[PDB]
Amino acid sequence: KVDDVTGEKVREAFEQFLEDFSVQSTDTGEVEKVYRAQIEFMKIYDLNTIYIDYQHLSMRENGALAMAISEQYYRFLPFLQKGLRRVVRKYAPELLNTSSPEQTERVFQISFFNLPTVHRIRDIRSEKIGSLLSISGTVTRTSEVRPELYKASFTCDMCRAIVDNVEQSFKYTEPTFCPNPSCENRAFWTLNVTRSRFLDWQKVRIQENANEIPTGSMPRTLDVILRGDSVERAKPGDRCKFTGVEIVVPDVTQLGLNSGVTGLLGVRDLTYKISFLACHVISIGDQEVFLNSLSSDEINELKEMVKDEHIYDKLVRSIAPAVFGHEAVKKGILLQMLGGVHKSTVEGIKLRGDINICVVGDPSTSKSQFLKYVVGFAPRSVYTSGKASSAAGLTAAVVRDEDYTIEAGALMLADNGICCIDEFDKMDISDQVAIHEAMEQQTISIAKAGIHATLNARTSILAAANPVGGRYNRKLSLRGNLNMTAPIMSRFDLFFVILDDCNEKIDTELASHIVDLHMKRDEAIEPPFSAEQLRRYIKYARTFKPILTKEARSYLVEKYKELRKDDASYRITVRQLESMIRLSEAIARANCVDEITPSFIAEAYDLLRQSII
Amino acid sequence: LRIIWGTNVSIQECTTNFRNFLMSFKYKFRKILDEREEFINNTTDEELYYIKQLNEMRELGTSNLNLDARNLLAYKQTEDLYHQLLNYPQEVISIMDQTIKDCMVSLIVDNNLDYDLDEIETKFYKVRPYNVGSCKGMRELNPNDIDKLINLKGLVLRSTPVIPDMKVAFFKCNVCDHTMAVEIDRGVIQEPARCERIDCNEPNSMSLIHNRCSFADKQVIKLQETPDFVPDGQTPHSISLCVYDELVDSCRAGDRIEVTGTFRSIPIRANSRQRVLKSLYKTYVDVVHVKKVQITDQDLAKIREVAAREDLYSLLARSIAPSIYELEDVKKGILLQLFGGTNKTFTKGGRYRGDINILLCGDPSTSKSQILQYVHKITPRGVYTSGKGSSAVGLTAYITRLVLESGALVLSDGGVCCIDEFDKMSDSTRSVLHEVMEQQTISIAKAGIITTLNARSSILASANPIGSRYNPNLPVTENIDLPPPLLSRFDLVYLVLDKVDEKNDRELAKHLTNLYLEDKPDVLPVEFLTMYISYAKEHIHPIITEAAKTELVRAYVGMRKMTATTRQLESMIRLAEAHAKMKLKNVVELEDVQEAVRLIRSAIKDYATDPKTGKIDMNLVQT
DNA sequence: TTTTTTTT
Ligand SMILES: Nc1ncnc2c1ncn2[C@@H]1O[C@H](COP(=O)(O)OP(=O)(O)OP(O)(O)=S)[C@@H](O)[C@H]1O
Ligand SMILES: [Mg+2]
Ligand SMILES: [Zn+2]
Ligand SMILES: [Zn+2]
C-alpha cells in the first residue's frame, strides 16, 4: 500500500511520546513517563480513550510532531491509533484486547486536550479543515447519544462470506466486492450487527459568546459532534471548550446513500457543510465533600471568613458593589441566593424553600444594573425583559425535529437557580399566569401539542418591575400601584419598593460615587470579598441545613401574630409566615448555623416589616 | 504564442504591456490622465506608483493589489488592456496576477534583497481592480453584460456564513490505497477511471475522500440596489453576490459599499434528480474588489488646525446642516451625539457606553424631519425610518430561517439611528426601544430563540407635542406626553417652537428665497468634517477631570435639589466627554461640563421654562 | 406550536 513514510514516522514518534515521554512533576522533575503511567491507569480501569496534553507533545520532539499532527490530524489519525495499539501491546497487551467468549479488538480514542489556543466560531476557516483545534462557546442544543457504526460487518447473502472491520463514511457504506474471490456478490450485504462495532455519538450545537464578535452581528453557531466517552460529557447551555478537528460534512442525499462538484456522485453534484468533531471536552463556563473539592488555602480562607462575625454585614456590603445604597435590597439578594430549606411534609405536600423576590422601583433606580450583577454573579441564572419575551421561551417550548419535541424555556434554562425577570411590569398577563402556575407548582407541564411532559421547574425568581406610571404613588397601595395579578403577589416572597428622595446629602454622596465610578472605573469599587470567595462561602452555606429552635418557634409565633395585627390582611397571610420561616432559614445559612435563632427571626421580621412599608 | 480565445488579446503582449505598466508607470501618468496639472506633486507623480506599492507590499507581505481603472487608462501600453479587462475580465485578471507575482520575484531578485523567493512564489498574488466602469443601475443589467466587470453600488442586506468552496479533489485507490488529487476544473471533477498506478489501474477503485480533499472559503451577500439607481416604478432589487477568499466576511449588514466584480450567470437544475437545466440562468457576481462607502499627516494637520480655530464648536454645528437656517443649539447637540462620549468598558459593573440620545419634540414644519435626513446622511452607519412604517419586530429583531433578522437598531449598532415621527410610533414598540437603548443591547427571549445582541447606537427621535402645536398652557411634560421612563432615557430634548418673530421670520424667508434663486445652490468640507469626527472618536479619548467631577457633583446636586435622575448625571458626564472629544481633548475640563449644563437647559428651554406649573412662557422662549 | 403582518 501507500508507504506514507511520514505517517509511519509519526506513528513511531507518537508511540515514543506515549511510552518514553519521561516527564513528571510529581517528585519534582523525576520522570515517570506520565503517558506510560496513564497506560497503567488504563489497565487499572480498562477504558478506551487516552487523554493527551497538546503541550506535552509540543515539548516532545520540539513540537514538530505537534505541528504535523495539528495540521494533518485526519491523515495521521490511523497511524496514531496503530502506534497506540503497538504501545499497548508493548506494555498493556491485556488492554490490546477488549478483555467468557473471545474478546474483540479494543478501540482507543486519542482525545488530545490542553491545546495552545482556542479559535472562535467565526475564526473557523476552510484552511483549518482536518486540523486539530479547540473551540469555545455555550451548548445551545444537544442530541441523544446514538450508536454510530464505527466498524461494519456484513454476511454475503449469496455465499455467506462474512465481512468485518469495514469503516463507514458519512453515508452508510457497504462492501462492494465479495472478499471470497470465488463469489461475485456486489450487493445483498446483510449487515452483521453482532460482528460490527458501533461507537456512541451525539450531535451538539453551540453559539457565539457575547464578548466574541458582538459588533453588529448575530451570534454564529456551530454543530460540534461528541464521540466516545465525550458523548454526554458536557451539560447543555454551558460555555465549554471543545478540542477536535474541523470536519466537512457532505450532503448524504447527494452522495446517494450554488452547485456542487460532479463528474465523479457521477453525474450528481455534491454540496458540503463544515462541522467539528470533538475529541475532548472541557467546561470553561456534601458540606465535607464540598470542602474536599476546595483547596487547602481555599479551606483556610473559608474558615477565615467563617470566624469573622461581621461576615454577614460585609457580605451584604459585597453584594452589588457597583450599586450604591439600597442595603436592605442587597440583603434580599444575599438571602435569596442562599435560599431556604425546601421540604416535603409527611403528608407529601412539597414546601418550597426558595425565595422569589420582587422589586418595584422608579426608572433610573439601577434595578437594571441590579439584575445584571445578580445574573452575572449567579450560577443557573437567567435574565430576561418582561416587555419582550415569550411564555414558551421563558418556561418551555414545543418544536418538531426528526418530529415533535421540546425546548427548554428560561425557567428550565435556570431551574434550581436564579431567575431574573426584568421589565416584569411590561410582562404579558397571560404569560404572568403561566409563570404563576409554574412557579407556584415549582413545576412546568407541557400539556399542549399532544405531549403531556413535565419538568422540575424549581427555582428562585428575582422579579423586577416599575410602578404604574413610572412612579410609585405612596398614597396608593402596592396592590394597585403596579399592574400584576394579586395571587402572584401572594407568592412573591419580598417586595423591595424603591422611591426617590431629595436628601441633598444623599444626592451629593451618590453623585460623587457615580462620578468616581466613571473617573477611577474599576478602582472605585472595593467589596469586602472577591466574587469567587463570595460564591465559595455561599455554596458552603448552601451546604448548611438550618433547624428551627424552641425559642425560635415561639419568637416566630408571636411575630406572626404581631404582623397579622399590624395589617389589621391584604398583604399578611399564611404565605407570609411561610416566607418568614424561609427567611429565617436563609439568615441561619448566612450565619452558617444548622439551627435557627430568635435573632435571625427578628432580622427576618424587620425585613418583612420594611417590605410592608 | 499565448492569446485569449475569442478575443484576439495576446497574452504575451498583454503581459508585456501590463509589466511596463507595473514598473515604469509613474503616477504622473495617472494625474496627467486626470489633468489636475495644478495639483501635480513631483514626488508622488514622478514616483513609479506601482513600483512603490510593490515595495511596500513586499514589506507588508500581502498578496492583494488594489487597482484603479484610471491607472490602466493612463499607460498607453495598458490602455488597451483596460478595455480587454472590461470585455474579458477573468483571463485578464489571471494573467495580471501572474504578472504581478513575476514582477515581485524580479524585484526581490533584481534588488538582491534578503527575501524568501519561495514565499513570493508561494504568495498567490492577486489584483483587486476597482473603478472599472461607471456605476450602472443593477436593474439596468442585461444578459450580454455577462462576462464583464460591472462597477456597482448598494447596501448589504445580509450575508451568509462562509461555505466550504471545494478547491481540489483528493482521491484514493480502494485496492492498493494509491491516492491522487484532482483539481476542481470549472467547478467539476473528472475522476480517474482507473488507478493512476498502472500497476494497479483498478477501475472505479479511486474514491474521493472528502476530508482529505481541499476546500476553499466562499460567502454570499445580498446587496440592495441604491434608491438613486432605481426608478419610482418598483421596489429596489438585490443581488446575492458571491464573495471569496479574504473578501469573505469583509463586511457586516447595512454596509453602503461600492464593489467591482465580474457578471456571472449559471444554469440551474430543473430537476435535481436529472441533469435537465432550466432554460433561464441564475445570475450572480464575483466581486474582485470592494469599496467601503488612513488619516494622512496633511489630514491630521488640517484637523488640528481646525481644532485650533475657536469657532470649531459653532463652525462644526453650522457645517453639519449648512442649509438649515438657525437652530445652532440643536445643531450643536446633534454634533455632540455624532461625536459621542467615551465607552469606558469597565471589567466589572458592565460596560458604560458614552452614547448620546436626542429627541426632537416640537411644533411641526420646523425642519426636524429634514434635520433627521441630514443626520442619517452624515453618519456612515445610518438608519432612517418612521414609527408608522416601523415595527418593533423589524426595529430590533425578526424571527426567520430557525434564524433571526437584524432590526433597524441592529443595523445602527455602532452608528446613529433615526426614528421619524417617533411620537406616532406605537407605545408597545416604545417599550421595546426602552430597554434596548438603556442597555445598548437587544435581549431576545423566544421559544427556541433566547439570547442577547449588541445594540450600541445613538437614536435621534423626532416627535410632536400631543397638541399639534406645543401648548404653553399645557406643561412641557404634558405637551410632550411621553413615558417618564422613556423621557429619562433620552439625553437631550429640544423643544423647538415656531415663535412668531417678525425679524427671525424675515431672516428665514430671506434664506429660503435665496436658496430658491440659485437653481442648484462658512462650513467644513463634509468629507473633511467626517474625517475630523472619525479621527476624534478613534484617537481622542476624553477622561474626567478633577474640576470637571467636582462641578458635575455640584451641578447634579443642584438639579436634584430643584426631576434629576441619575441618568441626568450620566448624560451631562457623557456630554462633557463628547465636548472634550469635539475639542480633541483626551481629558475632560470644567468648561465641557459648563457647556453640557448650558445646552441641557437650552434644549428644554429652561431659561424660559416656568419655575413652577411645568409650563414655558412663549414670550420668554427666544425672548 | 410559534411568530407574524395584516385584515376582519
Ligand atoms: N430653521 C429652519 N431652517 C430651515 N428650514 C426650516 C426651518 N424651520 C423649518 N424649516 C422648513 O420647514 C419645513 C418643515 O419640514 P419638517 O422637517 O417636516 O419640519 P418638522 O420640524 O420635522 O416638523 P414636522 O416633521 O412636520 S412634525 C421644511 O421645508 C424645512 O426646510
Ligand atoms: Mg419634518
Ligand atoms: Zn459472497
Ligand atoms: Zn490502485
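Heads up, chain B uses Swiss-Prot numbers, so what you see runs 177-469, 500-607, 614-733, 740-780, 792-852.
Heads up, the Cβ atoms here are built off N, Cα and C, so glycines get one too.
Noted in Swiss-Prot for the protein shown:
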type	residues	note
BINDING	B:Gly568, B:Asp569, B:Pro570, B:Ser571, B:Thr572, B:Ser573, B:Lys574, B:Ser575	ATP binding site
MUTAGEN	B:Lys574 to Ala	Loss of MCM2-7 complex helicase activity
If H, G and I count as helix, E and B as strand, and all else as coil, what does DSSP give for B:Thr572 (ATP binding site)?
coil
At the Cα level, what's the spacing in Å between B:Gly568 (ATP binding site) and B:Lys574 (mutagenesis position), rounded?
9
Measure from each Cβ of the binding-site residues B:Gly568, B:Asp569, B:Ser571, B:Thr572, B:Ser575 to the atoms of ligand 2 and list the residues where some distance is under 6 Å.
B:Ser575
Same chain, 6+ residues apart, C-beta under 8 Å of the C-beta of B:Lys574 (mutagenesis position), given in sequence order:
B:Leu566, B:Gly568, B:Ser674, B:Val708
Cβ within 8 Å of the mean position of the Cβ atoms of B:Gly568, B:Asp569, B:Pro570, B:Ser571, B:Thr572, B:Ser573, B:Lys574, B:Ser575: remaining residues of the chain near ATP:
B:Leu566, B:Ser674, B:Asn676, B:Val708, B:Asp710
How many other Cβ atoms sit within 10 Å of the Cβ of B:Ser573 (ATP binding site)?
20
Neighbouring C-beta atoms (10 Å sphere around the C-beta of B:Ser575 (ATP binding site))
17
For the binding-site residues listed (B:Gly568, B:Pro570), most other Cβ atoms within 10 Å of the Cβ sits at B:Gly568
If I restrict to non-local contacts, at least six residues apart, and a C-beta distance under 8 angstroms, what lies near B:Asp569 (ATP binding site) in its own chain?
B:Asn676, B:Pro677, B:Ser680, B:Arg681, B:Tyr682, B:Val708, B:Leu709, B:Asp710
Listed in sequence order, residues with CB under 8 A of B:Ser571 (ATP binding site) and six or more positions away
B:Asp710
